[PDB]
Amino acid sequence: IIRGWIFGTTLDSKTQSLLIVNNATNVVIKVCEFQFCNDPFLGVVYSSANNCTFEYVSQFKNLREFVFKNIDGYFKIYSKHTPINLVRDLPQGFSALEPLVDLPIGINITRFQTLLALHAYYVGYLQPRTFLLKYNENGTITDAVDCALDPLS
Amino acid sequence: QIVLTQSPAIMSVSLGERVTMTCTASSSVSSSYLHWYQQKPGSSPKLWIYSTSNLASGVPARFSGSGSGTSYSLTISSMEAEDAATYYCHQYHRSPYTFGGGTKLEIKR
Amino acid sequence: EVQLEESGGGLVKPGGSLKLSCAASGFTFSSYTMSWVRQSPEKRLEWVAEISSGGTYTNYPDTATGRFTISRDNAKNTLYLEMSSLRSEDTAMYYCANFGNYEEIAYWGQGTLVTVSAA
Amino acid sequence: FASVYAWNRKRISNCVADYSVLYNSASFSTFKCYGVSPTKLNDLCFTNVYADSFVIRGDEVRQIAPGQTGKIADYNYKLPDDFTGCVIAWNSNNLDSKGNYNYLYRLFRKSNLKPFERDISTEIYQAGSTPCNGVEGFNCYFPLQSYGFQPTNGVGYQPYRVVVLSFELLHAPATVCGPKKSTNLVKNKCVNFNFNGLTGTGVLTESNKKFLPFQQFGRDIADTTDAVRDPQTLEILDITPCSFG
Ligand SMILES: *[C@@H]1O[C@H](CO)[C@@H](O[C@@H]2O[C@H](CO)[C@@H](O)[C@H](O)[C@H]2NC(C)=O)[C@H](O)[C@H]1NC(C)=O
Ligand SMILES: *[C@@H]1O[C@H](CO)[C@@H](O[C@@H]2O[C@H](CO)[C@@H](O)[C@H](O)[C@H]2NC(C)=O)[C@H](O)[C@H]1NC(C)=O
Ligand SMILES: *[C@@H]1O[C@H](CO)[C@@H](O[C@@H]2O[C@H](CO)[C@@H](O)[C@H](O)[C@H]2NC(C)=O)[C@H](O)[C@H]1NC(C)=O
Ligand SMILES: *[C@@H]1O[C@H](CO)[C@@H](O)[C@H](O)[C@H]1NC(C)=O
Ligand SMILES: *[C@@H]1O[C@H](CO)[C@@H](O)[C@H](O)[C@H]1NC(C)=O
C-alpha cells in the first residue's frame, strides 16, 4: 500500500521538488516541479509540470528499510528488503543495508512527506558518530559496536 | 508577378530643394530584396541603394529613403547638377523579375 | 574585370535567329548566375532570362514561354542565348548582368543593340 | 527546422556524445568557435548543453557571432559576447527549395533583446504617433517578412541551416562528458595502470576471491589496494608489487 515519497524545501512548484512513485511495474523518479498537493490520490497529485529537467525509470510480513542521505547534491538511497523478525511490533536483530542508486540531482531538500493508497512505518534520524565494524570472511558486516555509548564500549 | 509603378512620371523640379520619390506595388515584396539602378543616357545602369536601406560604393551619402510594404519612399537632400539621371525600381522576391516604371529626373532653370 | 563583353549584334530578318554570347573572364563562373535583360528604345527595362551556374538551371518569365534558350559553358566561359523565329517587334538593346548571386549586385554589361530590319 | 524569429531550443543532458564526428565531417561548411578547440571538445566534460536551431539566409551567416548587430542579430536573436559554445552552419539548398515562402522573421522591434531571448509577438508597429489598430495603414508596418528561397539563387541567397551549441563549465554535478578511451590488458608483467581513476603500479594476476555484486575494489590493511575487478568483464584480479631488493 505504501507507494512513494514527495520531497522538497517549500512544497510548491516555485522551487525544485523531487518525486518518486511506485507503479507496481516500474518505479518512476523525476525532479519536475509540482504545485502543493495536501491529499495525494491514486487509482488505476499532478498539478504542474514546469521545468522538467530529469527523468528516470526502473523496476511474519515484509519490513523494508530505507536510508536517505544527501551530500553536496548527491542523493543516495540505501535499501534492504527481508529482515529478521525476532518479535512482532518490535524490530529486534541485526541487518545490513546495501546501496541502491546514486542521483546527481543537486536538489536542496529540507522536508518531505509519504504517500499512501487511500480508498504503519517508523522514522529515524542520524548523527555524526563513530562506529567499529567487524567484517566477515566473505565481505559482509556481521557485528558493530558504538564508541560513545558505554564505558565498556 | 507584381508590376512596379512609380507615382510621379517626371520631376521638372528646380535646383536646390528636397523632394521624395515613391515606388508602388500591388503587394509587399520584401523588407530587403529591392534595389535601384541608374541608367545613364547611352550607358549601363549602376546600383547605389540596395537592401532598401544600405548604399553601394560611390554614393556621397546624399541619396537616401526608407519604406516597407506595398510602397517605398526614396528621399534626397539637395538637388545638384549630377542628379539629371534615371532611376528604376526593382523586385526579386517572386520568380518573375520586373523593373520599376522609371522616373526621368531633370532640373529646371 | 573586363565587364561582361557581349557578342556583337546587327540587323536581321523577321524569321531568323540571332545568338548573344556573353563570354567573359575575371571571376568564378561555377557559382555566379548570369542574367539577360533587354530595353526597347525608351521603354521600361524587362528581365529576359537567367541561368543558374550552380546546376546550370534554366527558368525565365512566361511572356515568351517556349522561344528562349540559354546554354552555359564554364569551360571557355561563354553564355549562349537565342530566341526562335524573332519578330519585327523584338528590336531592342540587350545587357548581360549578374542576378541572384552575391548580395552586391553590380557589373552590368556594356550592352549590344539587337535590332531587326525589313530593308 | 523552425524559423529564426521563433528559434528552436532543446536541452541535452545525461549522455556521452562524441564531438569529433562533427568537425571530422565535410557537410558542415562552417564550424566556428573560440571558447574551446575542436580537439579538446571530447576531452572536457560539460553541463547543461543547449541547442538552438533555425534556418536563415546565407549572406548573413556572419551576423551570428558574439557582439554583432543587424536585423537578425537584434530583433530575431541575441548572442552575448561572453559566449561559451560553438556554431555549425551548412547549406540546405536542395532541402528548402521550391519559390518557397513559408519562412518569416522579425523586422521591427522596440529595442534589442536580452541574451537567448525568444522574441514572439504580433503587433502593428507604427512609424508615427497616430494610433492605428486592427488593420495596416499609413506609417503602420507589418512586423514580419518572408524569404524568397528560390532554387536557382546564387551564393548568399540560398537558405542555410544554423545550429548553436551552448553549455556551462560543470557548475553542477557532471551530466554530459566526453568519451573515454580504452585499451587491452596484459598479465604477468610489471605495468602501471589507471583503472577508472584508481592509478598504481604492479603486476596483474588472476584471482579466486569473491566480491559482492556492488563493490569495485578491495584491500587488506593500511590503504593497500590488492584486488580490482575490470569494468568490461566484471572479473576480479590481483595486484602484486613489482620485485625489488
Ligand atoms: C539550499 O538553499 C540555500 C539557501 O537557503 C543555498 O545557500 C545559497 O544558495 C545560493 C543559491 O541557491 C547560492 O548562490 C549560495 O552560494 C548558497 N550559499 C552557500 C553558503 O552555499 C544552498 O546553496 C542550497 N543548497 C543547494 C545544494 O542548492
Ligand atoms: C562465503 O561464500 C561462499 C560462496 O558462496 C560460501 O561457500 C558455500 O556457501 C553455500 C551457501 O551459500 C554452501 O551451500 C556451500 O556449502 C559453501 N561451500 C563452501 C566450500 O564453503 C561460504 O559458506 C560463505 N561463508 C560464510 C557466509 O560465512
Ligand atoms: C561488452 O558487452 C558486449 C555486448 O554483450 C559483450 O559482447 C558479447 O556479450 C555476450 C553476452 O552474453 C557474450 O556471450 C559474448 O561472448 C560477447 N562477445 C565478445 C566478443 O566479447 C562483451 O563481451 C562485453 N565486454 C566484455 C569484456 O565482456
Ligand atoms: C504506470 O505504467 C503505465 C503503463 O506503462 C503508464 O501508462 C503510467 O503512466 C505509469 N504511471 C506513472 C505514474 O508513470
Ligand atoms: C522554467 O522556470 C522559469 C522560472 O520562472 C519559468 O519562468 C519558465 O516558464 C520555466 N520553463 C518551463 C519550460 O517550465
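Numbering, chain D: per Swiss-Prot, residues 347-444, 447-593 in sequence.
Backbone N, Cα and C atoms are what each Cβ position is placed from, and that goes for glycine too.
For reference, Swiss-Prot has these:
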type    : residues        : note
VARIANT : D:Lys417 to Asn : In strain: Beta/B.1.351, Omicron/BA.1, Omicron/BA.2, Omicron/BA.2.12.1, Omicron/BA.2.75, Omicron/BA.4, Omicron/BA.5, Omicron/BQ.1.1, Omicron/XBB.1.5, Omicron/EG.5.1; May enhance affinity to human ACE2 receptor
VARIANT : D:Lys417 to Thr : In strain: Gamma/P.1
VARIANT : D:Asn440 to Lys : In strain: Omicron/BA.1, Omicron/BA.2, Omicron/BA.2.12.1, Omicron/BA.2.75, Omicron/BA.4, Omicron/BA.5, Omicron/BQ.1.1, Omicron/XBB.1.5, Omicron/EG.5.1
VARIANT : D:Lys444 to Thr : In strain: Omicron/BQ.1.1
MUTAGEN : D:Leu452 to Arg : Increased resistance to neutralizing antibodies. Decreases HLA binding to NF9 epitope. Increased binding affinity to human ACE2
MUTAGEN : D:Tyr453 to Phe : Decreased HLA binding to NF9 epitope. Increased binding affinity to human ACE2
VARIANT : D:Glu484 to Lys : In strain: Beta/B.1.351, Eta/B.1.525, Theta/P.3, Iota/B.1.526, B.1.1.318, Gamma/P.1, Zeta/P.2 and Mu/B.1.621; May enhance affinity to human ACE2 receptor
MUTAGEN : D:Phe490 to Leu : Increased resistance to neutralizing antibodies and human covalescent sera neutralization
VARIANT : D:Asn501 to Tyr : In strain: Alpha/B.1.1.7, Beta/B.1.351, Gamma/P.1, Theta/P.3, Mu/B.1.621, 19B/501Y, Omicron/BA.1, Omicron/BA.2, Omicron/BA.2.12.1, Omicron/BA.2.75, Omicron/BA.4, Omicron/BA.5, Omicron/BQ.1.1, Omicron/XBB.1.5, Omicron/EG.5.1; May enhance affinity to human ACE2 receptor
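For the recorded positions D:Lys417, D:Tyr453, D:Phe490, a Cα to Cα distance of within 10 angstroms from D:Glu484 (variant position) holds for D:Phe490. Of all the variant positions listed here (D:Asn440, D:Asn501), the one with the fewest other CB atoms within 10 A of its own CB is D:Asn440.
Taking each of the variant positions D:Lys417, D:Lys444 in turn and counting other Cβ atoms within 10 Å of its Cβ gives the largest count for D:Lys417. Here the candidates are the recorded positions D:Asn440, D:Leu452, D:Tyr453, and by Cα distance the one nearest D:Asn501 (variant position) turns out to be D:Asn440. Less than 8 angstroms from the CB of D:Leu452 (mutagenesis position) sit D:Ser349, D:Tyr351, D:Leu492, D:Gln493, D:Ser494, D:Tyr495, each of them six or more residues away in the same chain.
Separating the Cα atoms of D:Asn440 (variant position) and D:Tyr453 (mutagenesis position) is a whole-number distance of 21 Å. Distances between the Cα of D:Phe490 (mutagenesis position) and those of the recorded positions D:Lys417, D:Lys444, D:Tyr453 are shortest for D:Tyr453. Chain B lies within reach of D:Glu484, D:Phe490, taking the recorded positions D:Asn440, D:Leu452, D:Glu484, D:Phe490, D:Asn501 and requiring a CB-CB distance under 8 A.
Of the recorded residues, D:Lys444 (variant position) and D:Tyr453 (mutagenesis position) place their C-alpha atoms 19 Å from one another. Long-range neighbours of D:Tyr453 (mutagenesis position) (same chain, six or more residues apart, CB within less than 8 Å of its CB): D:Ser349, D:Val350, D:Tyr351, D:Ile402, D:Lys417, D:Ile418, D:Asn422, D:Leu492, D:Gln493, D:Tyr495. A helical conformation is recorded for D:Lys417 (variant position) in the three-state DSSP classification. Proximity to chain C (Cβ-Cβ under 8 A) holds for none of the recorded positions D:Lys417, D:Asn440, D:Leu452, D:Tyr453, D:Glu484, D:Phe490.
If you draw a 10 Å sphere around the CB of D:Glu484 (variant position), it holds 14 other CB atoms from the protein chains shown. The Cβ neighbour count for D:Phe490 (mutagenesis position), using a 10 Å radius and every protein chain shown, is 16.
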